[PDB]
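Here's the structure we're looking at; comments come further down.
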Amino acid sequence: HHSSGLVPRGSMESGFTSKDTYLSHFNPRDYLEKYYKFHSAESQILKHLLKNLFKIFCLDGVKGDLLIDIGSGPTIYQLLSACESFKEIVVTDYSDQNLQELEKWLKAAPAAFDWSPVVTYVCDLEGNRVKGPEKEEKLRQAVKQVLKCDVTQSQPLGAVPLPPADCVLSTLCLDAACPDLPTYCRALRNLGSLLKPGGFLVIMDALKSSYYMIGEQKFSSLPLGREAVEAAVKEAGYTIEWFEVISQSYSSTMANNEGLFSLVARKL
Ligand SMILES: C[C@](O)(C/N=c1/sc2cccc3c2n1CCC3)C(=O)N1CCN(c2cccc3cnccc23)CC1
């Protein structure tokens, strides 16, 4: 995409990877093979996101009718615990390439990525009430829609009539989606329009990361800290229930994050 090494793809005119670059120059299966192979940085990070989700959805409250999952990418690790606390899930993404990988996975098509190592891992955290083939069927039955997203749009779902949600989940999304704090803050107001009053916001993402790599192809990220996200959340109409910060970072070659944040909020 012209630039090559000097600046992330689709970030020369703008200074941040434009949304177009996610539709055209983005291979989702290449990304899944890199980050979600699954005791490296990636595996340890995925294991921490998983523990936080098992605690949010299985250990604590966060029970409901409908959970809208914003910017799911081509991944399902983030929905394994919520398919126990929610009667229905509505997954979304900007990339059609990503929505495709999700739709292939809901069909159990052999050409879809293997989530077996991950699914079995979450089963072990839950005590193993069920096994992999049983856990994946609960989650697939729970996915009611796969829709196009745009957190950087007043109506994040467009014309789709969706009922108010009890939870809105977003993992590893807004750092790539928003190019500056005004957009990060606005994109959180947009998530609130999908949420019920006193409804949960669950956000997980990297801290202090300005880029992330998918091979040799580079992508933009918003380098923000704990103070920056804490402030962005509260100003967008949310009361923060708890905020976790971990020091684990992605390997040298994969991103310059100083750690990762996990937080639960409530639309107030
Ligand atoms: C693969 C992935 O890039 C997500 N993976 C990762 S792995 C990793 C590792 C380290 C750091 C980071 C990181 N990231 C996210 C960025 C930070 C993806 O699938 N994303 C995020 C970007 N996203 C959108 C783009 C533009 C506009 C959007 C509008 N609405 C909704 C979504 C939109 C689409 C879904």
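Going from the start of the chain as shown, residues are counted 1 onward.
According to its header, this structure was worked out by X-ray crystallography, 2.7 Å.
Positions of Cβ are set from backbone N, Cα and C atoms, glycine also.
In this structure, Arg29 (mutagenesis position) is part of a helix by DSSP. Where Swiss-Prot documents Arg29 to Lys (Swiss-Prot position 18) as a mutagenesis experiment, the accompanying text is: Has no effect on N-methyltransferase activity.
For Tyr31 (mutagenesis position), the number of other Cβ atoms no farther than 10 Å from its own Cβ, over all displayed protein chains, is 23. Swiss-Prot documents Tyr31 to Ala (Swiss-Prot position 20) as a published mutagenesis change and attaches the note Loss of N-methyltransferase activity.
In Swiss-Prot, a published mutagenesis experiment is listed as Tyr31 to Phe (Swiss-Prot position 20), annotated Decreases N-methyltransferase activity.
Marked as S-adenosyl-L-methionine binding site by Swiss-Prot: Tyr31, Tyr36, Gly71, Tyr77, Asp93, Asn98, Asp150, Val151, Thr171. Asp150 (S-adenosyl-L-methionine binding site) falls within neither a helix nor a strand when secondary structure is assigned with DSSP, and so counts as coil. Long-range neighbours of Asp150 (S-adenosyl-L-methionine binding site) (same chain, six or more residues apart, CB within less than 8 Å of its CB): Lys19, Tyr94, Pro156, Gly158.
The note that Swiss-Prot attaches to the published mutagenesis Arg140 to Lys (Swiss-Prot position 132) is: Loss of N-methyltransferase activity like its citrullinated counterpart. Look at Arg140 (mutagenesis position): DSSP puts it in a helix. Of all Cβ atoms in the protein chains displayed, 16 besides its own lie within 10 Å of the Cβ of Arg140 (mutagenesis position).
Annotation of the published mutagenesis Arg189 to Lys (Swiss-Prot position 181) in Swiss-Prot: Has no effect on N-methyltransferase activity; the original residue is retained in the structure shown. Taking a C-beta cut-off of under 8 angstroms and a sequence separation of 6 or more, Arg189 (mutagenesis position) has the following same-chain neighbours: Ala236, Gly237.
Under the heading of mutagenesis, Swiss-Prot lists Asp205 to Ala (Swiss-Prot position 197) and annotates it as follows: Loss of N-methyltransferase activity. According to DSSP, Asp205 (mutagenesis position) is assigned to a strand segment. Of all Cβ atoms in the protein chains displayed, 25 besides its own lie within 10 Å of the Cβ of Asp205 (mutagenesis position).
Under the DSSP three-state reduction, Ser221 (nicotinamide binding site) is assigned to coil, being neither helix nor strand. For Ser221 (nicotinamide binding site), the same-chain residues that are 6 or more apart in sequence and have a Cβ closer than 8 Å to its Cβ are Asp175, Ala176, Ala206, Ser209, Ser210, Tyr211, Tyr212, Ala255, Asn257. Among the features that Swiss-Prot reports, nicotinamide binding site is placed at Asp205, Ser221, with the record citing experimental evidence.
Checking the recorded positions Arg29, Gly71, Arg189, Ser221 for a CB within less than 6 Å of any atom of ligand 1 leaves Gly71, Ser221, listed in sequence order. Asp93 (S-adenosyl-L-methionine binding site): 26 other CB atoms within 10 A of its CB, across all protein chains. Secondary structure at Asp93 (S-adenosyl-L-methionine binding site), as computed by DSSP, is strand.
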